[PDB]
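Student: Pasting a structure here, questions to come.
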Amino acid sequence: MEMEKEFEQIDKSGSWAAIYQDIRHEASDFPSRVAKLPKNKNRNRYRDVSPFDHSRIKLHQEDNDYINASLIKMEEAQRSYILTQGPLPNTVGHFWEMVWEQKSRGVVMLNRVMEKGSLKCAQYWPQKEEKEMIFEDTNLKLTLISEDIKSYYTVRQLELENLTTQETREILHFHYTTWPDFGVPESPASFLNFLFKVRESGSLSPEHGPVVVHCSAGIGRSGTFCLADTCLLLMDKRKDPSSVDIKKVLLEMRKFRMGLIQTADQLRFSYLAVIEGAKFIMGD
Ligand SMILES: CC[C@H](O)[C@@H]1N(S(C)(=O)=O)[C@H]2CC[C@]1(O)CC2
Ligand SMILES: CC[C@H](O)[C@@H]1N(S(C)(=O)=O)[C@H]2CC[C@]1(O)CC2
């Protein structure tokens with residue numbers, strides 16, 4: 001079926017939970033043996049969210065190459081994404097090592113450091129220009145260059161220096177600051193505006209390594225971001241945009257990381273975002 005009318009048909013019939021459970025039943029199951037080794041327990045935020053072995057990002061280190069991060073490679077859309085958990089106190093150096101080694105331009109953050117009165121990820125970037133951060137375990141230096149605070153999101157320019165080689169690179173930090181502590185946003189308008197700002201920066205384009213996107217577990221909000229982006233790109237590329245099947249795209253993405261889209265409300269919100277986004281592209 002088309003998307004917008006399949007949407008109203010699920011709303012009128014109130015069957016979002018049944019649709020979402022079907023997706024959960026059909027989703028891929030691949031091994032995640034490296035994630036479950038005892039030496040990696042303090043590298044995982046949640047015991048039930050792990051990267052598959054076949055798609056995990058490897059650190060370029062001979063001691064321990066493990067990080068909780070997955071490469072999502074979308075062949076028809078010609079887009080790749082790295083989805084990862086919010087960094088932990090003992091993985092902030094690994095996080096920036098990955099950004100460096102994978103040649104990423106942008107980092108997309110969809111959570112606040114504290115939500116619901118609890119810590120959802122480490123404070124992993126510097127908050128003042130004159131107070132830079134040094135990660136001694138991976139030999140990297142990180143400096144805040146500029147910050148632009150808007151009503152729904154903040155964009156930061158950061159300098160990452162590899163202290164071994166003295167090479168430097170500019171990294172863009174895109175921080176969506178207004179996702180509610182409970183539920184999903186009422187309108188997708190600010191989320192779409194944010195997606196378009198990431199796109200306009202070059203961070204999603206083939207001349208760079210894959211964008212790094214995270215929330216707390218790296219599957220819920222993060223899944224919504226890449227699902228919406230890929231669906232909109234496919235609608236632009238194909239002769240028949242009504243042929244894009246958001247459930248099929250989601251199942252393709254779940255070949256590369258488990259659990260993408262965590263609730264039926266996140267599934268409905270993803271439909272809403274793609275539907276509204278397709279009207280603005282036209283092109284309007
Ligand atoms: C009551 C929670 C359900 O998951 C609701 N469904 S439901 C029953 O299928 O209509 C959708 C999405 C989330 C929701 O609260 C609002 C409409
Ligand atoms: C080619 C990877 C580098 O050798 C990494 N650095 S780095 C970024 O150049 O400082 C140190 C040593 C080993 C390493 O993988 C992790 C920390």
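Looks like X-ray crystallography, 1.7 Å, at least that's what the header says.
A Cβ is built for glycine as well, from the same backbone N, Cα and C atoms used for every other residue.
As annotated by Swiss-Prot, active site, phosphocysteine intermediate applies to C215. Annotated substrate binding site per Swiss-Prot: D181, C215, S216, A217, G218, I219, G220, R221, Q262, in sequence order. For the published mutagenesis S50 to A or D, Swiss-Prot gives the following note: No phosphorylation. According to Swiss-Prot, the mutagenesis experiment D181 to A carries this note: Substrate-trapping mutant. Quoted from Swiss-Prot, the note on mutagenesis experiment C215 to S is: Catalytically inactive mutant; abolishes sulfhydration.
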Student: Fill in the CA-CA distance, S216 (substrate binding site) to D181 (mutagenesis position), as an integer in Å.
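Tutor: A Cα-Cα distance of 12 Å.
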Student: Between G218 (substrate binding site) and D181 (mutagenesis position), what is the CA-CA distance rounded to a whole number of Å?
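Tutor: Answer for this pair: 16 Å between alpha carbons.
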Student: Using Cβ atoms only, which residues of the same chain lie under 8 Å from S50 (mutagenesis position) while being at least 6 residues apart in sequence?
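Tutor: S50 (mutagenesis position) has long-range Cβ partners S32, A35, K36, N44, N68, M258.
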Student: Which entry in the list of binding-site residues, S216, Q262, has its Cβ near the fewest other Cβ atoms, using 10 Å as the limit?
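Tutor: Selected from the binding-site residues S216, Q262 on minimum Cβ neighbours within 10 Å: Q262.
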Student: Quick one: pull the CA-CA distance for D181 (mutagenesis position) versus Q262 (substrate binding site), whole Å only.
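Tutor: The Cα atom of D181 (mutagenesis position) is 14 Å away from the Cα atom of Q262 (substrate binding site).
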Student: Write out the long-range same-chain contacts of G220 (substrate binding site), meaning residues 6 or more apart in sequence whose Cβ is under 8 Å from its Cβ.
Tutor: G259, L260, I261, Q262, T263, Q266
Student: Counting across all protein chains shown, how many other Cβ atoms sit within 10 Å of the Cβ of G218 (substrate binding site)?
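Tutor: So the number of other Cβ atoms within 10 Å of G218 (substrate binding site) is 29.
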Student: Between the two most separated Cα atoms in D181, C215, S216, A217, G218, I219, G220, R221, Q262, the residues recorded as binding substrate, what distance in Å do you get?
Tutor: 16
Student: Just to be sure I understand the packing, how many Cβ atoms besides its own are within 10 Å of the Cβ of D181 (mutagenesis position)?
Tutor: 9
